Amino acid sequence: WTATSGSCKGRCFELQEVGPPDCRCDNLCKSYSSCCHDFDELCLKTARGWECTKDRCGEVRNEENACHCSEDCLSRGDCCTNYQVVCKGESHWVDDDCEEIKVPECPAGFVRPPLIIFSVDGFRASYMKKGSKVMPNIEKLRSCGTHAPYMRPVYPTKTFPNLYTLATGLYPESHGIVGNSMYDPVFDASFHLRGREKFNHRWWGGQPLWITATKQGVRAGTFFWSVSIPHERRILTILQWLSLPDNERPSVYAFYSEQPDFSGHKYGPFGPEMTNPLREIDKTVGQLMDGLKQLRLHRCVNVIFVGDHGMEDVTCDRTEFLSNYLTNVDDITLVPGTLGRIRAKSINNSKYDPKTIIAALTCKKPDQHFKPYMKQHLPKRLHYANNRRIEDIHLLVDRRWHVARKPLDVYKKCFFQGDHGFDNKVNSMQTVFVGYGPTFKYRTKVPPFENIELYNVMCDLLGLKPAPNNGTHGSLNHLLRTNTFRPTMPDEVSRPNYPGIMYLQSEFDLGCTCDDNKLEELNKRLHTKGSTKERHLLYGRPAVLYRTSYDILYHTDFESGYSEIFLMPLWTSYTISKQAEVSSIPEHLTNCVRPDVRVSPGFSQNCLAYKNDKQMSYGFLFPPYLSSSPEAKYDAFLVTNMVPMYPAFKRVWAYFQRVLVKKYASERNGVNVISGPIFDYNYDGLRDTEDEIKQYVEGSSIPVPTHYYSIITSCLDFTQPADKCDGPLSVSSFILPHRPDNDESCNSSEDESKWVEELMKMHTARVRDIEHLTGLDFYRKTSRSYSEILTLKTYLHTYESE
Ligand SMILES: *[C@@H]1O[C@H](CO)[C@@H](O[C@@H]2O[C@H](CO)[C@@H](O[C@@H]3O[C@H](CO[C@H]4O[C@H](CO)[C@@H](O)[C@H](O[C@H]5O[C@H](CO)[C@@H](O)[C@H](O)[C@@H]5O[C@H]5O[C@H](CO)[C@@H](O)[C@H](O)[C@@H]5O)[C@@H]4O)[C@@H](O)[C@H](O[C@H]4O[C@H](CO)[C@@H](O)[C@H](O)[C@@H]4O[C@H]4O[C@H](CO)[C@@H](O)[C@H](O)[C@@H]4O)[C@@H]3O)[C@H](O)[C@H]2NC(C)=O)[C@H](O)[C@H]1NC(C)=O
Ligand SMILES: Clc1ccc2c(-c3cnc(OC4CCOCC4)c(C4CC4)c3)n[nH]c2n1
Ligand SMILES: [Ca+2]
Ligand SMILES: [Cl-]
Ligand SMILES: [K+]
Ligand code: NA
Ligand SMILES: [Zn+2]
């Protein structure tokens, strides 16, 4: 109940919200049906429109007007945005040359430059170039400020997940808004776009920017606008808030536009009807900037122009129907559209089986436009699993397609021509970023980056300490003129042991077998003391950031950090020059495994466990194919270089090591490779402790990895070889799921040259994703600045075209 018989007199767009049943006068009251009776009349004036005209100049203040052209309007802070232009001979902000803003030029009483976040729904990244003729204000922001060619949204590329990621720095799995539609089994409640439940605070985790600001004594403008409040009135409200006295004036403001997304759904991303919505967004930007100039704030405010996701062409006829795959289509609930989430219709139904649902949806049709996954098997780069709100069964839908349960669902819900929600690597889902202001750089282009990074930067801009989040603070320092955040490398927690030769061959009973001079004896010894280490370990050894017991092991061709707890390397490092040659495993060595005389039998794997385990085989981290000499090849068969691998996965791994590593070394002028195992049994994206491991090689304590990673580094200037690089680095990485079958690749019964690289590209990763998953910190010793290394660690190689 609201006693809607209070009044909004002097309260229009009040900054603190009042508690029911007192009536509300804030920018959200409409959405709760709780505005006072007189809100429309007092707070939403429209008389005479939004612009001054010649004849309105110097008028007598008429308080009924939407905005004013009278003499006192400036000191009142309520002129139409074009007042100085029409009535004072001033130019529009867009018609002024840009001039570097070296320092904030702010009115007395401002303690920090304000921040205005201008967010645009469905603003696809290519609109910046393709709509540039009809967006002169936006284009001036872009070319004068700091801009990226595009910004990567989070998955799913829906509106609420992305806006809340912008506000918090968190993946949807951590903030809790994991789609536009959700069921939470603990609350037994549902969350929907339409309606009441979405206003309940228990949906919204982490700490959004407005709460971070408030807690630290920075005042925030209310960020959200009821849909019926027109854009002109939102701008005028922000500009009025900017005229408040110093003790009441917010320091951060948000404007939100429902366009161009609204029209993109109806007409497709490039429908000829899309020109008008883009013109209108630009007109609104122009109104803001003209209004800031009038208040002498246009060289004082930092403005962020940011999208939530792009838009793709999608029509009704590109719909796959689960009823064409499943016989039991009625025993399931599907969350449909550009992603699929499947659960049982009834938890009382004990004959529902996710296993058989997945199998019935797997590679069933020659051009099938979606792929089913258990959520823990989704590419780790999506960070889309660790939430009770995310259903165990997920469908990744091809760009341009929809998935629905039954055909009745589509024609009884062609309406739409655009949609979004797909994999966040898809070009059409990319969105925009432009920063303009004293704290941003002047005329600077920065590389594409992920929207999870912006919360830290907005905190920096406001002098706030960010709540814990998924950004990597410092990775966007290159956007900023000042206010940079100077991070330190994390401290190593465990230092390694460097074992020498301590065991005789005969002490090992591992059931392993192998068919195996003063000039060359001095050689082997030096190699084992780390003589070639500067060749194979180019950026220092990775730091171990948790408490554990491990050994550094040196060899001619590679170096490893061997874990006595997990019985295998945490990491193996080697360099393959452009000239390197691929050999094969000689026949006498096909099944050779050799004890490592530096490592006790008790901390070694054993061959017997593999013989016994009919499901599990083994592979090697440093590949025998890339040995530098027949003598060095024996090192590759050490029991300490061995890892557990399903035969189905060995097909993948063998092709990567035999063909692809050499291919990248040719193409990139040498590569440094670091590979290792990952254990993430609870799919939280974080290194498992040993008591979290759910699977072991049968009869033994050898833990089975959930994934294998590799980080492949070279010189960005590929005229210099990877091992002699004078400047910036270039990286690509991956985190391959370690699976007992290749069901994920529909073409797997073909030659590895037809499917393996495609699989690896799907599982592309950031070095930072590998760091969370292993508790290691890479690139500890380079000649580059730490900020630059942080940027490199957040890089994702996406394999999309331009
Ligand atoms: C992305 O960045 C984020 C932010 O840094 C990272 O997530 C953090 O990870 C931390 C490490 O795992 C985690 O720490 C835990 O916090 C527990 C306290 O949790 C509450 O308090 C915080 C702080 O205010 C709050 O943010 C939390 O909010 C969560 O929960 C509610 C709903 O339940 C949501 O509204 C909200 O969205 C958020 O949900 C998300 O996080 C939880 C995990 O906490 C997930 O389960 C959800 O799916 C969702 O993703 C909470 O209200 C604390 O209790 C934990 O302590 C246990 O573990 C420690 C280890 O030190 C152990 O020593 C203790 O004994 C204790 O164990 C006890 O509980 C166990 C479980 O019941 C039990 O088995 C034991 O026997 C013990 O009884 C733990 O320290 C932190 O909460 C989150 N923060 C957020 C915001 O998500 C994230 O890791 C990053 N991702 C990547 C890939 O890097
Ligand atoms: Cl239909 C619809 C959908 C969303 C909105 C919003 C809306 C606007 N800004 C938001 O966050 C800002 C965080 C800082 O960075 C910029 C975005 C949020 C997040 C809470 C989800 C929602 N206002 N009106 C709406 N109407
Ligand atoms: Ca884990
Ligand atoms: Cl959704
Ligand atoms: K076996
Ligand atoms: Na297959
Ligand atoms: Zn939309």
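In order, the residues displayed for chain A correspond to 51-463, 468-570, 576-591, 617-886 in Swiss-Prot numbering, which applies throughout.
Structure method, as recorded: X-ray crystallography, 1.9 Å.
Note that Cβ sites are derived from N, Cα and C of the backbone, with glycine treated the same way.
Marked as active site, nucleophile by Swiss-Prot: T209. Marked as 1-(9Z-octadecenoyl)-sn-glycero-3-phosphate binding site by Swiss-Prot: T209, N230, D311, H474. Residues annotated as domain 'SMB 1' in Swiss-Prot, with sequence analysis given as evidence: 54-97. What Swiss-Prot lists as domain 'SMB 2' is 98-142, and the listing cites sequence analysis. The note that Swiss-Prot attaches to the published mutagenesis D171 to N is: Abolishes lysophospholipase D activity. While the structure shown retains the original residue, Swiss-Prot records the mutagenesis experiment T209 to A with this note: Abolishes lysophospholipase D activity. Annotation of the published mutagenesis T209 to S in Swiss-Prot: 15% of wild-type lysophospholipase D activity; the original residue is retained in the structure shown. A mutagenesis experiment is reported in Swiss-Prot for this position, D311 to N, and the note states: Abolishes lysophospholipase D activity. For the mutagenesis of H315 to Q, Swiss-Prot gives this note: 20% of wild-type lysophospholipase D activity. The structure shown keeps the original residue. Where Swiss-Prot documents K430 to A as a mutagenesis experiment, the accompanying text is: Impaired secretion. No effect on lysophospholipase activity.
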Cα separation of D570 and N576 (whole Å), the pair that brackets 5 residues absent from the deposited model: 17
Of the recorded positions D171, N230, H474, which one sits closest to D311 (mutagenesis position) when you measure Cα to Cα? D171
Beyond the site residues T209, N230, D311, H474: chain residues whose C-beta lies within 8 Å of the centroid, for 1-(9Z-octadecenoyl)-sn-glycero-3-phosphate: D171, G172, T207, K208, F210, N212, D358, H359, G475
Nearest of the recorded positions (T209, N230, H474) to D171 (mutagenesis position), judged by Cα-Cα distance: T209
Same-chain residues at least 6 positions away from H474 (1-(9Z-octadecenoyl)-sn-glycero-3-phosphate binding site) with a Cβ under 8 Å from its Cβ, in sequence order, are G172, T207, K208, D311, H359, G360, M361, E362, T388, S482, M483
Counting by DSSP, what is the helix, strand and coil composition of the domain 'SMB 1' (54-97)? 9 helix, 4 strand, 31 coil
Composition by DSSP (helix, strand, coil) of residues within the domain 'SMB 2' (98-142): 13 helix, 3 strand, 29 coil
Output, ordered by sequence, the same-chain residues six or more apart from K430 (mutagenesis position) with a CB under 8 Å from its CB, or 'none'. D764, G769, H791, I819, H847, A849, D853, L857
Pop the Cα-Cα gap between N230 (1-(9Z-octadecenoyl)-sn-glycero-3-phosphate binding site) and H315 (mutagenesis position) into the table, whole Å please. 15
So which recorded positions out of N230, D311, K430 are up against ligand 7, CB under 6 A? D311
Look at the break of 4 unmodelled residues running from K463 to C468 and give the Cα-Cα distance across it in Å, whole number. 11
Roughly how many angstrom lie between the C-alpha atoms of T209 (mutagenesis position) and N230 (1-(9Z-octadecenoyl)-sn-glycero-3-phosphate binding site)? 7
What remains of the recorded positions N230, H315, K430, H474 after requiring a CB under 6 angstroms from ligand 4 is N230
Over all pairs in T209, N230, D311, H474, the listed 1-(9Z-octadecenoyl)-sn-glycero-3-phosphate binding residues, work out the largest Cα-Cα distance in Å. 14
